[PDB]
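The structure under discussion appears below in the form of structure tokens.
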2 protein chains.
Amino acid sequence: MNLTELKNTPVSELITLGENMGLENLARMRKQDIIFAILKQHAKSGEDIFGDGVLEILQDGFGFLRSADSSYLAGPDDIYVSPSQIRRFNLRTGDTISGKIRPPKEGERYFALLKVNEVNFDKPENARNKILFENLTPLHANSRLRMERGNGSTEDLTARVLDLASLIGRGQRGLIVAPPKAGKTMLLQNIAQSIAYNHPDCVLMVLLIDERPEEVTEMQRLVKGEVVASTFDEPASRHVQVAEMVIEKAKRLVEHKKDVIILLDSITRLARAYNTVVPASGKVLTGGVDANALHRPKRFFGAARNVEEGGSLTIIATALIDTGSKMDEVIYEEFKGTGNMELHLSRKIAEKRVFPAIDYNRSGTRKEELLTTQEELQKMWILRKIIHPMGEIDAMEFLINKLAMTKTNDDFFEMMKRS
Amino acid sequence: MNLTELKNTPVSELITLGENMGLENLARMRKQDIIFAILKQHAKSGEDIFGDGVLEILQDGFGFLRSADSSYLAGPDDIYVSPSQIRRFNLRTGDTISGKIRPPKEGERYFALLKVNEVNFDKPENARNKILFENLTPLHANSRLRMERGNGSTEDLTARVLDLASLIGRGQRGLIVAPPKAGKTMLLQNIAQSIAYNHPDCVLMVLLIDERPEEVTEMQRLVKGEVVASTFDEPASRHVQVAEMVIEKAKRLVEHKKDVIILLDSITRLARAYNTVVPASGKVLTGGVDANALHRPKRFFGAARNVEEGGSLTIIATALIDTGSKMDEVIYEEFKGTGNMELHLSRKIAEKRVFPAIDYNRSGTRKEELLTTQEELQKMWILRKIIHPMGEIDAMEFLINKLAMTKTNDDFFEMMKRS
Ligand SMILES: Nc1ncnc2c1ncn2[C@@H]1O[C@H](COP(=O)(O)OP(=O)(O)OP(O)(O)=S)[C@@H](O)[C@H]1O
Ligand SMILES: Nc1ncnc2c1ncn2[C@@H]1O[C@H](COP(=O)(O)OP(=O)(O)OP(O)(O)=S)[C@@H](O)[C@H]1O
Ligand SMILES: [Mg+2]
Ligand SMILES: [Mg+2]
């Protein structure tokens, strides 16, 4: 009996539990309050129950535990975590905590934590003796993270283009630069699909900032890995809170020699949120951004590394350009040289409805020698040499035609070399 | 026992000492906190405790002492320095201080020092009577700093091309102008390796600004001399204080008739940090960059000189062009006339995968007569007059082809003269 199976289910669970456990009148309140009523009525019986979620530390040890199913909304379903347990188990923000849960006594309205039985999907005894993320020596991307799905579909074409445009490996740090209406959302969809198909072992999690609710629903009903999204309805303070929770959870996961992958849409929106939430430092840059305001997002982008001890943390965040706002241009300029992978999308190609609309010459990755082999390295080199002269629209038309003629990337290289 | 000895040890050993010395949960916190805890527990035992590092003076004499291996980061393990011994010893910023340290008392969190045993690797009385860096009369470069490794390595052609392109001497002010994806980082790496090998006597310092952590790790693991870097995650004040500490330490070392070399990557990033940290003065140049904001970086570049009394301070700083940000080239034409050694890297040569990509015709050195003998100067003049007409890509291809079949620079000279 866990809190998860009573959260993800729809209002059919509401009506069934109302007609079964005999609650007075449900279906007039948020899912958090419905779940609160169900848990209160079930704890009234006294049957043993347990919970799970992601730990969070407030400014004074007021331990909270959020749920990733509900996108980390602060509601009644949040689980109390006492400071005594915090200093006993030595837990910090982002820890995945599951264990026995306690009904509340008089004076409080939150379930506390009876005892833990799983910390970060591991024994709590072994979780304490773990090296910090900040104390891990970074390296370059070693293991190639292939995106070719290999099922011979038609959407996979764009994924194939990725394997020809910019190589992506474990621990990379990439920026997808694109104007509005250029295919960012479907590119992220295809990247998530490729990660779920080719690399089921690595943890995939997608963060969405101030996106429309319809796009959130489309994202959450297609990707395999869990997805967290905050709409533009919520204030930017919640955007910052969600981003901090995501990055802390990723750090905690990668501290256990796990491969974490984060997809962010968008870094510009997160920078906006940080700019409009952080108090002014008295120094305002061009475009209306505070000098310290951009310090926080960079750290979020700075966590991408390839730990030598074990595991890696890859971050692929998209950036908005040509949006008519000078502040977006300032943010992109400040983030221009940070990433080690660049994927440039052009509205000129997308105008002709040729997808994916990737500026092949501008897009690329740095020191990909450590990622891929050498023979296909010069294959891609000669491909780049022959595709360099003609224009980007013609380049993409030629690329998609030649890729559709063949079946796989290796077959594509075979045909290109033999012809 | 040495605080620096503990700092140089890796992260993991915190367990090996801690479980043997009284710490029950020492894994989960920042490394400097472990160092603080262990050295507190050692001061509890009562044996004498050493300390050393670079001194720093605050706005009110509230002095601190940082460590090089920590990249001059303000941490709990920093050594407190009261104004009393500052006044008695006449210490100044950038001093190298070594000696006793004292456990903190009630109301103090930092470790004070009992008495100094060595100042600037010299007796405090002898180091007391030293001349200011400002009062030292500058000169031109006299002692040639040859970069030819001479072991016939697989990369020694880069150093050979460097010697044939721009002669480097002691106390020389150099600029490396290159676009992105040109080869700045490991060109500087080869420079540092050649300095460490050919000239072990001179102190080698490498300074990196807002660089990616992987590059920082590679630089730390590759160069023999000490290297300091601040990643782009850190704010601009961190960059400014790191650069100030480095330049002050270099001045203090060269005040003792020592040769110091500073490799800077990059002066553009340091100028950007100074621009975004210095308060506005009401005069904004093109590209949204203040006027006096460039005052501080030039002083950092203005310390390269050759001294009558002794010692030398060479600075090789790289600059970025063809980036797309207006302030970058604004800084570039705000730095052309300052440097007396120029090294241009071109994108076109790098696009042909021919390395090192050095624009030989545009690069050069002024007042090279005082650095080199007349015979090899005439040989280089003959090479320059036979290399001028053909283009940079062809020039570098020809230079690499001719240098590959020879062994040393002199052999190349006779090979071209006999033809
Ligand atoms: N691989 C693709 N195959 C077919 N159509 C595509 C593909 N990628 C993008 N499109 C089309 O491109 C258009 C825009 O797609 P989106 O990814 O939703 O745009 P966007 O990048 O999210 O930019 P916004 O959200 O409108 S600011 C739609 O008409 C899609 O059908
Ligand atoms: N002498 C050389 N031999 C072989 N490859 C080289 C040589 N010099 C440069 N390269 C290659 O050219 C690229 C230069 O890499 P970097 O030195 O890291 O570039 P950079 O000058 O640091 O500019 P950034 O930091 O990437 S914007 C890499 O792909 C290297 O493999
Ligand atoms: Mg979209
Ligand atoms: Mg570099």
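Cβ atoms are placed via backbone N, Cα and C, with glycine included.
According to Swiss-Prot, the ATP binding site annotation covers A:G169, A:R170, A:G171, A:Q172, A:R173, A:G174, A:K181, A:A182, A:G183, A:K184, A:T185, A:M186, A:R212. The Cβ of A:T185 (ATP binding site) has 16 other Cβ atoms within 10 Å, all protein chains considered.
What Swiss-Prot lists as domain 'Rho RNA-BD' is A:48-123.
Around the Cβ of A:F62 (mutagenesis position), a 10 Å sphere holds 13 further Cβ atoms from the protein chains shown. In the three-state DSSP scheme, A:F62 (mutagenesis position) falls into the coil class. One mutagenesis experiment catalogued in Swiss-Prot, A:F62 to L or A, is accompanied by this note: Defective for RNA-binding.
Per Swiss-Prot, mutagenesis A:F64 to L or A is noted as: Defective for RNA-binding. Long-range C-beta contacts of A:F64 (mutagenesis position), restricted to its own chain and to partners at least six residues apart, with a cutoff below 8 Å, comprise A:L55, A:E56, A:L58, A:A74, A:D78, A:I79, A:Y80, A:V81.
Looking at Swiss-Prot, the entry for mutagenesis of A:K181 to Q says: Partial loss of ATPase, helicase and termination activity. Under 8 Å, Cβ to Cβ, and six or more positions away along its own chain, A:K181 (mutagenesis position) finds A:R347, A:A350.
As a published mutagenesis entry, A:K184 to Q appears in Swiss-Prot alongside the note: Improves ATPase and helicase activity but reduced termination activity. For A:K184 (mutagenesis position), the same-chain residues lying six or more positions away in sequence with a CB closer than 8 A to its CB are A:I176, A:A178, A:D265, A:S266, A:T318, A:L345.
The mutagenesis experiment A:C202 to G or S is recorded by Swiss-Prot, whose note states: Does not affect the kinetics of ATP hydrolysis and inhibition by bicyclomycin. Taken residue by residue with DSSP, A:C202 (mutagenesis position) is part of neither helix nor strand, so it is coil.
Quoted from Swiss-Prot, the note on the mutagenesis of A:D265 to N is: Loss of ATPase activity, helicase and termination activity. DSSP classifies A:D265 (mutagenesis position) as strand under the three-state reduction.
Using a 10 Å radius centred on the Cβ of A:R173 (ATP binding site) and all shown protein chains, the other Cβ atoms total 24. Annotation: A:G171 carries the greatest number of neighbouring Cβ atoms among the binding-site residues A:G169, A:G171, A:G183 [cut-off 10 Å, Cβ to Cβ]. The Cβ of A:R212 (ATP binding site) has 13 neighbouring Cβ atoms from other residues within 10 Å, across all protein chains displayed. Secondary structure at A:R212 (ATP binding site), taken from DSSP and collapsed to helix, strand or coil, is coil. Checking the recorded positions A:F62, A:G171, A:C202 against ligand 1, none has a C-beta less than 6 Å from an atom of that molecule. Taking the Cβ of A:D265 (mutagenesis position) as centre and 10 Å as the limit, one finds 26 other Cβ atoms among all the protein chains shown. When DSSP labels each residue, the domain 'Rho RNA-BD' (A:48-123) comes out as 7 helix, 30 strand, 39 coil, counted as helix, strand and coil in that order. Residues from the recorded positions list (A:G169, A:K181, A:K184, A:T185, A:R212, A:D265) with a C-beta closer than 6 Å to any atom of ligand 3: A:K184, A:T185.
For A:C202 (mutagenesis position), the Cβ neighbour count at a 10 Å cut-off comes to 19, with all displayed protein chains included.
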